[PDB]
Amino acid sequence: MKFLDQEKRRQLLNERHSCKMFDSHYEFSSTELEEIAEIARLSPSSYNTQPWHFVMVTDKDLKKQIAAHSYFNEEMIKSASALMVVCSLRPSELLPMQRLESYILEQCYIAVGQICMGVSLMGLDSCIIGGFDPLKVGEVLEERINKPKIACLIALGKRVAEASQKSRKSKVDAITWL
Amino acid sequence: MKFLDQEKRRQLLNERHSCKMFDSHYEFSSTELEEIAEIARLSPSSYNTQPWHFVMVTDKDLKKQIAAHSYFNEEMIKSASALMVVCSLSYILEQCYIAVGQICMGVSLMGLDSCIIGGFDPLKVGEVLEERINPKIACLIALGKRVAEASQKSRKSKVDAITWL
Ligand SMILES: Cc1cc2nc3c(=O)[nH]c(=O)nc-3n(C[C@H](O)[C@H](O)[C@H](O)COP(=O)(O)O)c2cc1C
Ligand SMILES: Cc1cc2nc3c(=O)[nH]c(=O)nc-3n(C[C@H](O)[C@H](O)[C@H](O)COP(=O)(O)O)c2cc1C
């Protein structure tokens, strides 16, 4: 019951890459945005806690304000069709270095791994972003939504340039066979 | 262009499910084993740090041992074709979980099945392995072939999960 053959499954692993620049002229349809939200939502988590909230930022000025405080990621964020803000839930909403906080981030990180695979399946591109001023991006999103704890960002869109070459430590360093 | 069309992308997200029991007859080829390991290795991380190590358990006797300490996951793990032990070497040491999500998606693309496992005793699971590896064990992933259909998706509302800006 496979979906893609070896050649295709291998290509996807390479197409899943950190897209450093996006086609600013490519706009996300409601269909594209909705499926991405479903890829995020349908992700797995321990005891199905789903301690995440995904904020889809498509407004250019609002994304631009976040971009201005993402340092070297500014032009990239600006270029992107959409910017996902992966928010971690409060521990008070979870229950009916901090242990609960780290647990929640672990679930959020899983979702991220699923999302970026989904984005490649559609034919689009992403870049996970942790290089940003956390206090400042919260600031410009405060009046819009309650002050969130941000795990990471995910820039989204269509690429202008080809995928960068994969650089990973040796199969030996990463894999033990038993 | 697309790798898969709309229907098949939507189908996959349901095929990507926590498989509770596996075909205890089915055995992983080397080719199946090697892809699963490469999906894991090509995962993304901060500054390409790759703060992880993946241990592939296939031997039925050693897997049987790990399953004995896996509480309510005992039969599942014994019946699986393989068992991956995911280990970590801001905060960056949690980013092995980014791999986890990529792996399970890649596994389902092959038309196989997986279950992410957090229900185990890390003391005794680490003990039976420590004659070889130096941990830190984050979680487990059972890998193999299903015996029945994928479970129904239960999730909180789209409204609970998504803010549209
Ligand atoms: C970190 C982690 C640990 C998990 N541990 C277990 C487990 O010990 N036992 C189990 O039955 N399921 C476990 N699961 C599976 C979740 O219960 C499952 O992801 C959730 O119910 C969503 O359903 P789905 O994966 O079938 O789509 C775990 C999932 C994650 C992400
Ligand atoms: C938590 C996290 C944060 C990241 N932040 C950035 C970033 O701020 N800027 C950037 O260009 N890439 C960022 N990346 C992408 C990684 O640098 C990239 O995944 C790694 O170099 C491997 O390359 P690849 O994904 O293209 O295979 C981030 C990745 C992760 C997991």
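All chain A residue numbers match Swiss-Prot; in order, they span 1-96, 129-210.
Method of determination (from the header): X-ray crystallography, 2.0 Å.
Cβ from N, Cα, C; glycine included.
Now, the feature entries from Swiss-Prot:
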- A:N14 to K: In strain: ATCC 43504 / NCTC 11637 / JCM 7653 / RPH 13487; resistant to metronidazole (VARIANT)
- A:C19 to Y: Loss of function and acquisition of resistance to metronidazole (MUTAGEN)
- A:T31 to E: In strain: HP500, 69A and ATCC 43504 / NCTC 11637 / JCM 7653 / RPH 13487; resistant to metronidazole (VARIANT)
- A:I36 to V: In strain: ATCC 43504 / NCTC 11637 / JCM 7653 / RPH 13487; resistant to metronidazole (VARIANT)
- A:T49 to K: Loss of function and acquisition of resistance to metronidazole (MUTAGEN)
- A:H53 to R: In strain: ATCC 49503 (VARIANT)
- A:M56 to I: In strain: ATCC 43504 / NCTC 11637 / JCM 7653 / RPH 13487; resistant to metronidazole (VARIANT)
- A:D59 to N: In strain: HP500, 69A, ATCC 43504 / NCTC 11637 / JCM 7653 / RPH 13487; resistant to metronidazole and ATCC 49503 / 60190 (VARIANT)
- A:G150, A:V151, A:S152, A:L153, A:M154, A:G155: NADP(+) binding site (BINDING)
- A:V172 to I: In strain: 69A (VARIANT)
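Structure coloured by features recorded in Swiss-Prot.
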residue	record	Cβ within 10 Å
A:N14	variant position	13
A:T31	variant position	10
A:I36	variant position	24
A:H53	variant position	21
A:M56	variant position	20
A:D59	variant position	13
A:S152	NADP(+) binding site	21
A:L153	NADP(+) binding site	24
A:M154	NADP(+) binding site	18
A:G155	NADP(+) binding site	15
| task | Measuring Cα to Cα, tell me the gap between A:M154 (NADP(+) binding site) and A:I36 (variant position) in whole angstrom. | result | 9
| field | Interval bridged by 32 absent residues [Cα of A:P96 to Cα of A:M129, Å] | value | 22
| field | Subset of recorded positions A:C19, A:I36, A:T49, A:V151, A:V172 within reach of chain B (CB-CB under 8 A) | value | none
| task | For A:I36 (variant position), identify the closest of the recorded positions A:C19, A:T49, A:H53, judging by Cα separation. | result | A:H53
| query | In Å, rounded, how far does the Cα of A:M56 (variant position) sit from the Cα of A:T49 (mutagenesis position)? | reply | 21
| task | Could you work out which of the recorded positions (A:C19, A:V151, A:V172) has its C-beta surrounded by the smallest number of other C-beta atoms within 10 A? | result | A:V172
| Which residues in the same chain, at least 6 apart in sequence, have a Cβ under 8 Å from the Cβ of A:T49 (mutagenesis position)? | A:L94, A:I136, A:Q139
| said: Cα-Cα, whole number of Å: A:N14 (variant position) versus A:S152 (NADP(+) binding site)? | reply: 9
| remark: Filtered by Cβ under 8 Å and at least 6 apart in sequence, the residues in the chain of A:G150 (NADP(+) binding site) near it are A:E35, A:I36, A:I39
| task | Would you identify the secondary structure of A:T31 (variant position) according to DSSP, in three states? | result | helix
| field | A:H53 (variant position) and A:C19 (mutagenesis position), distance between Cα atoms, whole Å | value | 23
